[PDB]
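S.K.: One structure follows; several queries about it will come next.
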Amino acid sequence: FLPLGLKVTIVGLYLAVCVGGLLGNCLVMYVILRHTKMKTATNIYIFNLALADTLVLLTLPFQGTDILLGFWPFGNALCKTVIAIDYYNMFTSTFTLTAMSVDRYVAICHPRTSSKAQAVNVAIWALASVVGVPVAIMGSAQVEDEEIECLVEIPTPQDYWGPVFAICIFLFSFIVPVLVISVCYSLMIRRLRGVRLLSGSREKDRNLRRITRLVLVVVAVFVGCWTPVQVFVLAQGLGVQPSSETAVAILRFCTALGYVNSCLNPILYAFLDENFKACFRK
Ligand SMILES: Cc1cccc2c1CC[C@H](CN1CCC(c3c(Cl)cccc3Cl)CC1)C[C@@H]2O
C-alpha cells in the first residue's frame, strides 16, 4: 500500500505533468499544423510523438484517481481505453524514434518527404494496433480480491504466458527498437570519421548536425525515463512482486518518471530545435 502523503505527491506530479504536457504538446502540434510549414519528415514524426503523448496524458487524471482511491471506479470501457492508450504510447514512441533515427541515417549517408513520413506514421500505428487492440480486448476491470483493479488478463497457465508476454513485450517494445537506433547512430559515426564540412553545403550541414543531436537527445531522455519501468515490469511478468511499501513507492515513482517524459518532450524541442525555439516565442 501507500501513505496518503505520497499519494498526494504523486498525483500532484501527475497534474503538473498533465497540464504542462498537454499545453506543450498541443502547442507543438498546433505549430507544425496551423502556424507554419514546418512539415519536415522529422517534424511529422515529432507530431506523431506529441500525439501519443497527448493521449496518455489524458489518461493521467484517471490513473491518479485510481491511485488515490486504491481501486478502479470507472468500469471496463475506460479501463480498456487507458490500457490500450498505454501500450499504444510505448510502441508508437519507440517505433517513431526508430523511424527518426533511420531517417537521420538516410540524410547523412544519402544527402525524405513529409508524406512518406506520414505513411511511416500510419504503419507505426498499424503495428501499434497489432499489439494495442488485443490488450484492449483482454484488458478488464476485475474485482480480484473483492476490490476493483484494471489489468490485462494473462491466459492460463499464467506461469508460462506471463514470461512469454513479458519477454516479448520487453524485446519488441524496447530492446529491438533501441538496438536499431544504436545501429543507425553507430553507422553514422563510422560514416562521419575524417569528414570535415563534407556532405554538401556547410550551413545546411550544420542544420543536419543539429537535427541529429536533437533526435539522439530525445531518444536518450526517453530510454533513460522508461528503462526502470521496462525492467521492473519484465520482473513483474516473472512473478517477482513488490510487497514492501517502499517498493511500491519506487515502482510508482518510476512510472511517474515515464509520464514525466511524456511532458518532457516539448521542452527538449524548445532548447534543442531552433525552429521550435523561435516559433514557440512567436
Ligand atoms: C494506476 C493505473 C490505473 C489503471 C491501469 C494502470 C495503472 C497504473 C500504471 C500502469 C502503467 N503501465 C506503464 C507502461 C508499462 C509498460 C507497457 Cl504498457 C509496455 C511495455 C513495458 C512497460 Cl514497463 C506497463 C505499466 C498501467 C495500468 O493499466
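Numbers in chain A come straight from Swiss-Prot, and the residues shown are 45-155, 162-332, in order.
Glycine is treated like the rest: Cβ placed from N, Cα and C.
Annotations for this protein, taken from Swiss-Prot, read as follows:
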MUTAGEN   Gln107 to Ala  Impairs G protein-mediated inhibition of adenylate cyclase
MUTAGEN   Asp110 to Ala  Abolishes G protein-mediated inhibition of adenylate cyclase. No effect on antagonist-mediated inhibition of G protein-mediated signaling
MUTAGEN   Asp130 to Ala  Abolishes G protein-mediated inhibition of adenylate cyclase. Abolishes antagonist-mediated inhibition of G protein-mediated signaling
MUTAGEN   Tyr131 to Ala  Impairs G protein-mediated inhibition of adenylate cyclase
MUTAGEN   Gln280 to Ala  Impairs G protein-mediated inhibition of adenylate cyclase
MUTAGEN   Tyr309 to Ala  Mildly impairs G protein-mediated inhibition of adenylate cyclase. Abolishes antagonist-mediated inhibition of G protein-mediated signaling
S.K.: Among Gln107, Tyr131, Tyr309, the mutagenesis positions in the record, which have a C-beta under 6 A from ligand 1?
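M.R.: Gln107, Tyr131, by Cβ distance under 6 Å.
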S.K.: What are the sequence-distant neighbours of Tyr309 (mutagenesis position), meaning same chain, six or more residues apart, C-beta distance under 8 angstroms?
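M.R.: Looking at Cβ-Cβ distances below 8 Å from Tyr309 (mutagenesis position), excluding near sequence neighbours, one finds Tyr58, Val61, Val100, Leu101, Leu104.
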S.K.: Just the number: how many Å between the Cα atoms of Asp130 (mutagenesis position) and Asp110 (mutagenesis position)?
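M.R.: With distance taken Cα to Cα, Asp110 (mutagenesis position) is 15 Å from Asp130 (mutagenesis position).
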S.K.: Give me the non-local Cβ neighbours of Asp110 (mutagenesis position): same chain, 6+ apart in sequence, Cβ-Cβ under 8 Å, ordered along the sequence.
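M.R.: Sequence-distant Cβ neighbours: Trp116, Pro117, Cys200.
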S.K.: In this deposited model, 6 residues are missing between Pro155 and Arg162; what is the Cα to Cα distance between those two, in Å, rounded to a whole number?
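M.R.: Those two Cα atoms are 10 Å from each other.
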S.K.: Work out how many Å separate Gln280 (mutagenesis position) and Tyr131 (mutagenesis position) at their Cα atoms, rounded off.
M.R.: 12
S.K.: CB neighbours of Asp130 (mutagenesis position) within 10 A?
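M.R.: A 10 Å sphere around the Cβ of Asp130 (mutagenesis position) contains 18 other Cβ atoms.
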S.K.: List the Cα distance (Å, whole number) between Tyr131 (mutagenesis position) and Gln107 (mutagenesis position).
M.R.: 15
